[PDB]
Amino acid sequence: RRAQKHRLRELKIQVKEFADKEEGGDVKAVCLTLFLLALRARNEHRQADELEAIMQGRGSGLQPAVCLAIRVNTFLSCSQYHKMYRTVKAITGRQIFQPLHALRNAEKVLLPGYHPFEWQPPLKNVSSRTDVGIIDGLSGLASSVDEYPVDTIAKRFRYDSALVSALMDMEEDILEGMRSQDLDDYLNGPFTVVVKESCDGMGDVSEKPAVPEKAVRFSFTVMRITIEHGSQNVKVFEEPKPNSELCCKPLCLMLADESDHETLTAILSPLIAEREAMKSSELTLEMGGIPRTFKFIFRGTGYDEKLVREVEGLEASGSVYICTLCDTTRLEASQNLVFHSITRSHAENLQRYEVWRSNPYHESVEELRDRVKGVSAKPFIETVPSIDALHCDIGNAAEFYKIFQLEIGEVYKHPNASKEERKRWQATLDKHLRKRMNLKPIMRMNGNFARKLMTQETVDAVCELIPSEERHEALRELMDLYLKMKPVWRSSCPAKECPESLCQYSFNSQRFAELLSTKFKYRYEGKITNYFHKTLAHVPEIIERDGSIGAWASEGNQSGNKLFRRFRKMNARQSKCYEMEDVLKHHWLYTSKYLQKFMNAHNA
Amino acid sequence: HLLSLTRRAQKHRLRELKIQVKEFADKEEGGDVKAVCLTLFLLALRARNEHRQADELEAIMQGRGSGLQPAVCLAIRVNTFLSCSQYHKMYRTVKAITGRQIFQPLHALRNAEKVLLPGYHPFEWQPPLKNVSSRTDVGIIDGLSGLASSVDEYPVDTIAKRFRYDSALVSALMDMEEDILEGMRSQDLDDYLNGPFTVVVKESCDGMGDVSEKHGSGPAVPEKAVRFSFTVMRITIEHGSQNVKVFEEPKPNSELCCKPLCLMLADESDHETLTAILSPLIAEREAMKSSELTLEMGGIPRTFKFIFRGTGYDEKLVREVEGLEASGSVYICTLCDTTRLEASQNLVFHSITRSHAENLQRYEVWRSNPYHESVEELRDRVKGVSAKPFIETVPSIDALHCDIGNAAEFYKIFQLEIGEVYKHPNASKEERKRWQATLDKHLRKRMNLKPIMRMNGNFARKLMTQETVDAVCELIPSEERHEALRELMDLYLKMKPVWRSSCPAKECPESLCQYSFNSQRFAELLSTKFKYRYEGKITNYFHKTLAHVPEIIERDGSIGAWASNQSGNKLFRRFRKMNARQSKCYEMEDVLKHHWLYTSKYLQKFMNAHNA
Ligand SMILES: [Ca+2]
Ligand SMILES: [Ca+2]
Ligand SMILES: [Ca+2]
Ligand SMILES: [Zn+2]
Ligand SMILES: [Zn+2]
């Protein structure tokens, strides 16, 4: 101590006077900087980084929101976190992870049912309380033996108290958006939220077999928050990647089929009641001090073709009537390929069901169905007509994979070989393509199978299998017209990212239509599949209507399905009446934005 | 301030002070700039009397601060079933938020893993260990031991991975280093001492039931797997004259201390592939019975000898691996030559007269047929040996089968005496169902217990109480029956705690003696007052309980310490599903590496150091 100072005291007084004579007498700063530069020089920056942290005076422990970010974004249990916490605290003495109770006390801020809020005018048929979280999803549907039997389980939040917490976990993101867009921070204009709604059945959830059980989630997302300052509208907040895995928030879930129509209406009726309530109101709610006012715009878009065909009240997908957007039969599509419009709203379908029920013109079913254009049920969900982006691409992939298997067998020379040539054609196709591209033969086509197979190189491989020569022209021209056509709907913002193909798309599409109708009319002379109608005829109207096609798709809901199985398999109380509380709660906590701001700390 | 400046800027500022301190460092100390910078900066902080930063920086430069030495975070990763990438998520998040590298990165964690697996330490064998390779660093080798998968050969579709026996034995000896040093400190020997230590090692192989991960669709297939494992049970040493116990393993039939040696996805009853994969391990175990290990734990060379005991085989598998008849044999006990008739007759006096050498001799007698007898006189010439024995086993019992056999005799004794069948010897089966139904309703009405068909542990324990026989005894008249059943129940509760002791030399030495007395009294009363229970049927459990208990107690020293339900299958599924690769050839490598690394004593020390 004193003696070891006395060993090197000559340097001590030397460096001391050196620090007084030039650096003034700030001995501590120049000596610590000397130790930093002398310890970094031997490449041991770990000690220097922690020593800079201990001189800066930063705490060793963690805030409970960081601990909750760790416990949710890593899928630990609530019993293994206790293991990690107790032995970290025991080994390094000072605690770094918080205990479980201060974690759950910091959980209740981020769920629905914590904040005060009020509507103006108050909502009809909706309760006025502010502090309800997870309710039973059956909505008091009575289960006595005298009535209709039910056995499903469902949980949900309210709709308004979900939107309140979903707005106040992104308070920082709209405040920084107002700062970066040259607006005054103390503003309380009528903000408009744009909410994209999505619902998709995700069956085969069960774990054991011979009894498959299914499930249905109903979810939403925020997509654009916009204030009207002065005389213009500005995008205060915009979504980075809309159809992402972790930016759609769960709102209701149930264990039922997508086709059990009575149960599905019994659960999704109160949510549509609340949604139709909050379309003529203003939510006043504090956003950093002063209260602000929100007004919502709902677009229900993230439905696949079967769900959008069922709840909007149409005939099923194998109909004579194909388009959910227009009213033309499939025998009318193959003649006029691209000149259609969009004329299937929701209220039009509701009055057409009223026409079907009343039968006011006194005519039989064969012309009444033609008069109402195949509407034969009461539609009960307000949805906008659109096309998807995922299932469209997978459908086009399987369709010209089938045309590859057709063109191997040379049907243009002689038709109608029986169903024994075709299995050989399939075998030679996937054997050849596995030989060249190493693509394993898969029954259920995915999107990655599309991303590999939709390639000019594989076209050249099947060209090396198909005998003739002009078929290479009639196949390669088709494939590069399709590859030119794809990124106008695959893109998330094709108004600015690919504004070349988007302007050349009409010419590029009608040329494709002509090449399908001339050199391929041995398949498309009568029938045509649904997705070649949507991709060809409508998308230069959906672009000018909305913008993207890829942003308004169910890829988030389709990507979230593993989180159901994982959360249920590792984090649940195993009682089937609490078991859907916990899956919903964890899937709420996962896709918060206040927690993903911590797991991107290293990016900052 | 000078604090907030860039390191290039700070370099340009104090370049001359750096020149002066480095020139003093090589004009006085000879260029040890870090130590003199430590002294000057530490004293420049210490002069302001802020000792807290001095203690914290001392703990840093020692390394005892908030550091988490990589074995600790390896223990965290492997004992809470984290993956690899999710650990990387946790590490980069806590490092970016806190600023200091508190969790260690991946590659340092892998380098701290390689020390604990086999294939790190050098060693040698003082006799050079015939038919065993002499290299020191083989890890996981293919468990089939170079079999023939050729199509012209025998068909084989199993997957096996294993370590070598001597390599895994070296690693399991080197993993318990500090525990053996603290062992000889606690008995007050030197902390440096050459050998030889005698290492008593338990041997065990048993099945694992199912492992199928078939999500749903349809029941894909069974897929039964089985492992081969061992346990460093105790370690002794002598100092000239007297042995002394430097290590004793406290929880013997645990799950944390059963180190895996071989894993195969083969059925237990498939005999050929089982003995195919087990034969190299038996070759190495017969190799190391006559050698010496040189091992360099405390900086000095020490010598190790070994003793192997195979007590960890279940009773269905000791009758297969030693060559007895499988299940329906008249020869029931796996220690003596007693037929089922004499085991029904001579209840108490028996002695253990089976081994491995005379079993091999009896198999050769069955093969050679040296007396030209018929098949039946051959069968009672060799006392049940039909197959060729190939694993030296030392079989034993465990307490659950003992008191389950006692309860399954006592339940039928109660049903028989409750209806006075000793005077009415010819009953019909529905009358036995009637007696059973009266006993079931009366026991649920008096003791409030739901009876059941299959007999398990807690039901067999709580049925054998004094209040149970004194509650059922009022349903039978003729109080001679009451006092006789009272005497028999008192005899049973006297005979209970000897195999409920785990060390009966220290628990109950009074009841350890006169076990022959109470056992002969049990036989004399069960054949004297109950001279109607002889239906020619006696289980093997009741025989081993009544006859072969004191020979086992003098043999090993315990009863339920050298034996063995569902504890491994959950661990196998947890390691195969969460943290493993695919491809069926790396999959077994990863599950064997994790099942080795989970069961160390080093990592368990760091894990349950919270309640020290
Ligand atoms: Ca679907
Ligand atoms: Ca789906
Ligand atoms: Ca077993
Ligand atoms: Zn249309
Ligand atoms: Zn016996």
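The numbers used for chain A are those of Swiss-Prot, and the residues that appear cover 401-608, 613-1008, in sequence.
Determined via electron microscopy, 3.7 Å.
Just so you know, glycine gets a Cβ as well, placed from its N, Cα and C.
According to Swiss-Prot:
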type	residues	note
MUTAGEN	A:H406 to A	Allows robust hairpin activity
MUTAGEN	A:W760 to A	Deficient in both nicking and hairpin formation
MUTAGEN	A:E811 to Q	Loss of DNA-binding
MUTAGEN	A:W893 to F	Capable of nicking and retains some hairpinning
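Swiss-Prot feature annotations superimposed on the structure.
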| residue | record | DSSP (3 states) |
| --- | --- | --- |
| A:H406 | mutagenesis position | helix |
| A:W760 | mutagenesis position | helix |
| A:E811 | mutagenesis position | helix |
| A:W893 | mutagenesis position | helix |
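Filtering A:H406, A:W760, A:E811, A:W893 by Cβ distance to ligand 4 (under 6 A) retains none of these mutagenesis positions.
With respect to their backbone Cα atoms, A:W893 (mutagenesis position) and A:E811 (mutagenesis position) stand 28 Å from each other. In the vicinity of ligand 5, defined as a Cβ distance under 6 Å, none of the mutagenesis positions A:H406, A:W760, A:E811 are placed. Rounded to a whole value, the Cα-Cα separation of A:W760 (mutagenesis position) and A:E811 (mutagenesis position) is 45 Å. Within the set of mutagenesis positions (A:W760, A:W893), the lowest number of other Cβ atoms found within 10 Å of a Cβ is recorded at A:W760. Neighbours of A:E811 (mutagenesis position), defined as other CB atoms within 10 A of its CB across all chains, total 22.
All protein chains considered, the CB of A:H406 (mutagenesis position) has 10 other CB atoms within 10 Å. A:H406 (mutagenesis position) sits 94 Å from A:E811 (mutagenesis position), taking the Cα positions as reference.
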